[PDB]
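Shown next, in structure tokens, is the structure this report addresses.
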Amino acid sequence: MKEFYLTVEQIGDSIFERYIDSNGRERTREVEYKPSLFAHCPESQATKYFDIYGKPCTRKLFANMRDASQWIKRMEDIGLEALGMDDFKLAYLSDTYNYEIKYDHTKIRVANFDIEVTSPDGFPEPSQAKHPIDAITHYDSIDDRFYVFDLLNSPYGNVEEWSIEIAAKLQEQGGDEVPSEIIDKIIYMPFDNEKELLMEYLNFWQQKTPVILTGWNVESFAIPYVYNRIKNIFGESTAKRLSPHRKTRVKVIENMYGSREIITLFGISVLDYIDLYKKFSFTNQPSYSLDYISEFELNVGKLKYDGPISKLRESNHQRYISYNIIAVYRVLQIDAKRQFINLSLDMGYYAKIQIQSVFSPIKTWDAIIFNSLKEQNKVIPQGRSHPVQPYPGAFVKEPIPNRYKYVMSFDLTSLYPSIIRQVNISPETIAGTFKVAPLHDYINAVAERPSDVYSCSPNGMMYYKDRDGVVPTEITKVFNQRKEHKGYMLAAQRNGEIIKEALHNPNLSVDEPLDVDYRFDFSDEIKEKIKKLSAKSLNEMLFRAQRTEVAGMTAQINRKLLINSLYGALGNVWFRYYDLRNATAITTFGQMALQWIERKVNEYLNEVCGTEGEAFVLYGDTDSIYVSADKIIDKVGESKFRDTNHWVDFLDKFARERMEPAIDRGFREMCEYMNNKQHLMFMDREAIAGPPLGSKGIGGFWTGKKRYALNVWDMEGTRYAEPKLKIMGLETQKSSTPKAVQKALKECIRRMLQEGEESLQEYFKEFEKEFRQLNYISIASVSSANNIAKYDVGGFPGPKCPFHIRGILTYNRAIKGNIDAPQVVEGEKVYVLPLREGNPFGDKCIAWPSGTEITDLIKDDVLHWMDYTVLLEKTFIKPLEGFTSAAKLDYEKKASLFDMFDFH
DNA sequence: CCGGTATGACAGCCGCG
DNA sequence: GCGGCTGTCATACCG
């Protein structure tokens, strides 16, 4: 097997590596690595090393890393450039592994653990770690076992041993519903005192030292609590043993608001699943607690207990231990579904970085490019501490707030990556500049042609058409690998079809699955002697065909993620290949591309419909245009179509045959006008919107920029049997909007587009009467709690104090003295409720932590004073007028027509 | 260490017989 | 004060 790294660290003049060797064993080694940095040299001096600009460089080899970094410092103090990879870990990875890394996850120790800490005085702060750790459940991926460490005696109670018999029983049989899947995998270890527990867990830690450390909030709680607990009882030297290299660092992470501290454990890659979820899930959640995310992903019911957390070990220790195990297991079930760990491994090895760096698009691309350039014997440029200034961005069209019956959308393919390739945008390819005219003049093509020899962007940038740019080449590569892994996935899909027919007529003798590649599809030379084989062997040849089929998509997804993350990296000042003018070029071209095609789509549709000057494109956002298909329908009449599906077919056929080539011809003209290297503005039909045929619905409406709703029938050649609502930017798609309200507004939107005015009025009328019977959680708004102390003046709302903050300061007055009550942590989101005049609180709102039921100390009175009428107006009625006034509909039986004009 | 533009809510300011 | 208008802040969205 091929050798691969696990963790990599720099300590002083030696790098510390953990790795799997040629025999599958986990090994560690200190290396006094000899790095190589690069300086500018005269022409006459010959080497094979050149920078990205094609300028000669001399490889300067250092004895140790101290000397290397001391030299960079000296180059700064005078005004010269120090070329090469300054991050010596990365340069080491590339040297030890100068080939395509193929990893085996089975050999990688992935640990996820969760601790329990009984704390009667509120949340147990990890910095102090003053309370005994009374439970640790530690799962090891290699062992496939759960290791349970259970404290039996503490200041907070003497408890009996946890029973694995009871833990298996049904909820109505004695509690604890630990699944059969993991019951055989639990290893239970009770302890007489805390010192024995921590010491045994630290010995356990030495034996099964995690390479990847995961869990929920593990970096902000579990790690720093365990480390500080051991440090305070035993000492720093004992606590530092959590690092296999015996080195730890206390790191202070600071946001734009607030500050906290984490512990770095050199020799361990920490992938907190909360951070892993937040980055890769691509959906904002009202709460980021484990129980809420588990509910979302796994559909698993509420993990319920009796009383508060701080009294659960004392009252039901059996349930206390079981809920610590399930908590670990939930993170395991989520990973089984989303694969965010395998993905972060697959991306990390591909780029040849340390796995924690995949949280940073910067570090990843910095290494992928570094790897390719290293083969070319090319030298990477120096990082320059560029200042921060926001460059211009995407174009968004202002839409007329109206109803729109029929809409066809058209989206461009990977717009920004495509722009980079089309114009050849890269640091070294910057050819020159030209005097620019207003963007409009380029959109309308009246301004003189920018250049006869160079590839151009509307911001005044010129790029060589003959050079192959470092950035564009590298993104073409990833684009090609994505394209190549279709030739592996679909190739297995061709082979997966003739298995059910192969097993339909088999002949058994000897199980002989001959070695033939699944990535490259089978030919008639192999297909002839593969169907007459054994019946039992066909199952294994299908099992490995499915293995390759998923593996093809797994790598394919990682390429798209890499594609989509490039632009953001190029726009980041801390990026090695960052250039202000280049990022401006990517974006301004996009501004042109969208408006250019808008101008072309209108001109084309005017010619075919006979009219002149009418606006067919209603809305355009970044890479997508929206076209009103009203006149196209009216051209053949609505009553001529039999069913809904018959007019969806018509617009689909029209887009395909008539509109696509018009779009295609328009962009080719733009490529020539700009003198670009390659035409890559491919725009294909996205969505087809409209009401049911013979119905009083409106089909779609806009209220403003980034706020619209459509009734979709087809999305890229896929016909929905039942129509889907594509709501974008409206309240129903916002995390702030209450749950019951969220669904009721969506239903109002559904009744608008599909059923008409009369139906909307009927639903709204009744949702008034039974509004008060709905759950109080489903009618509370959600907001992030930031800068609470900034507006806090002795527990009182200060100058310019927000509404959600005003609720937290009413909450603090309500929990006055009670250290048992749940706390509002800054950064964490909170539920918001309004309460009427005459309330026994002070202000007019109250806010409690999100994802939880409000405490019994105030639920007695809050569920009594909360103003529904104000809540009905603020969260439901006001947003509804937003929709209805824009759609030209009325939600209420009789409204005056005059109450729409601004008047005197 | 991946620009654009919406709504809610507050506070300054101007003219308000 | 009572609305209107506008700058600001905070939050959360669209690509």
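All positions are counted from 1 along the displayed chain.
When the header is checked for method, it gives X-ray crystallography, 2.8 Å.
Cβ atoms here come from the backbone N, Cα and C positions, even for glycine.
There are 17 other Cβ atoms within 10 Å of the Cβ belonging to A:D411 (Mg(2+) 3 binding site). Look at A:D411 (Mg(2+) 3 binding site): DSSP puts it in a strand. Swiss-Prot lists A:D411, A:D623 with the feature Mg(2+) 3 binding site.
Residues annotated as Mg(2+) 4 binding site in Swiss-Prot: A:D411, A:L412, A:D623.
The substrate binding site feature in Swiss-Prot is assigned to A:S414, A:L415, A:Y416, A:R482, A:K560; the stated evidence is a large-scale study or a structure entry.
Taking Cβ-Cβ distances under 8 Å and a sequence gap of 6 or more within the same chain, the neighbours of A:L415 (mutagenesis position) are A:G590, A:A593, A:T622, A:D623. Quoted from Swiss-Prot for the published mutagenesis A:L415 to A or G: Decreases base selectivity by several hundred fold.
Among the mutagenesis entries in Swiss-Prot is A:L415 to M, noted as: No effect on base selectivity.
What Swiss-Prot notes for the published mutagenesis of A:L415 to G or F is this: Increased misinsertion, increased mismatch extension and inefficient proofreading.
Among the mutagenesis experiments that Swiss-Prot reports, A:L561 to A is described with the note: No effect on the ability to recognize damaged DNA. Increase in probability of nucleotide incorporation. There are 17 other CB atoms within 10 A of the CB of A:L561 (mutagenesis position), with all protein chains counted.
One entry in Swiss-Prot concerns the mutagenesis experiment A:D621 to A. Its note says: Drastic decrease in the efficiency of incorporation of dGMP. A C-beta separation below 8 Å, combined with a sequence spacing of at least six in one chain, links A:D621 (mutagenesis position) to A:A394, A:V396, A:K397, A:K705, A:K706.
Its Cβ taken as reference, A:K706 (mutagenesis position) is surrounded by 13 other Cβ atoms within 10 Å in the chains shown. In Swiss-Prot, a published mutagenesis experiment is listed as A:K706 to A, annotated Almost complete loss of polymerase activity.
Under its mutagenesis entries, Swiss-Prot includes A:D714 to A with the note: Complete loss of viral replication. All protein chains shown were included, and the count of other CB atoms within 10 Å of the CB of A:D714 (mutagenesis position) stands at 22.
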Between A:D411 (Mg(2+) 3 binding site) and A:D714 (mutagenesis position), the C-alpha gap once rounded to whole angstrom: 14
Shortest C-alpha distance to A:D714 (mutagenesis position) - which of the binding-site residues A:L412, A:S414, A:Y416, A:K560: A:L412
Other CB atoms, at most 10 A from the CB of A:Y416 (substrate binding site): 24
Cβ-Cβ neighbours of A:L412 (Mg(2+) 4 binding site) (radius 10 Å): 24
Residues within 8 Å of the A:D411, A:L412, A:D623 Cβ centre (excluding the Mg(2+) 4 site residues themselves): A:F410, A:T413, A:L415, A:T622, A:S624, A:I625, A:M683, A:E686
Candidates A:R482, A:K560: member of the binding-site residues with the richest Cβ shell (10 Å): A:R482
Nonlocal residues around A:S414 (substrate binding site), in sequence order (Cβ under 8 Å, 6 or more apart): A:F479, A:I563, A:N564
Distance, A:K560 (substrate binding site) to A:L412 (Mg(2+) 4 binding site) (CA atoms, angstrom): 15
Assigned element (helix, strand, coil) containing A:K560 (substrate binding site), judged by DSSP: helix
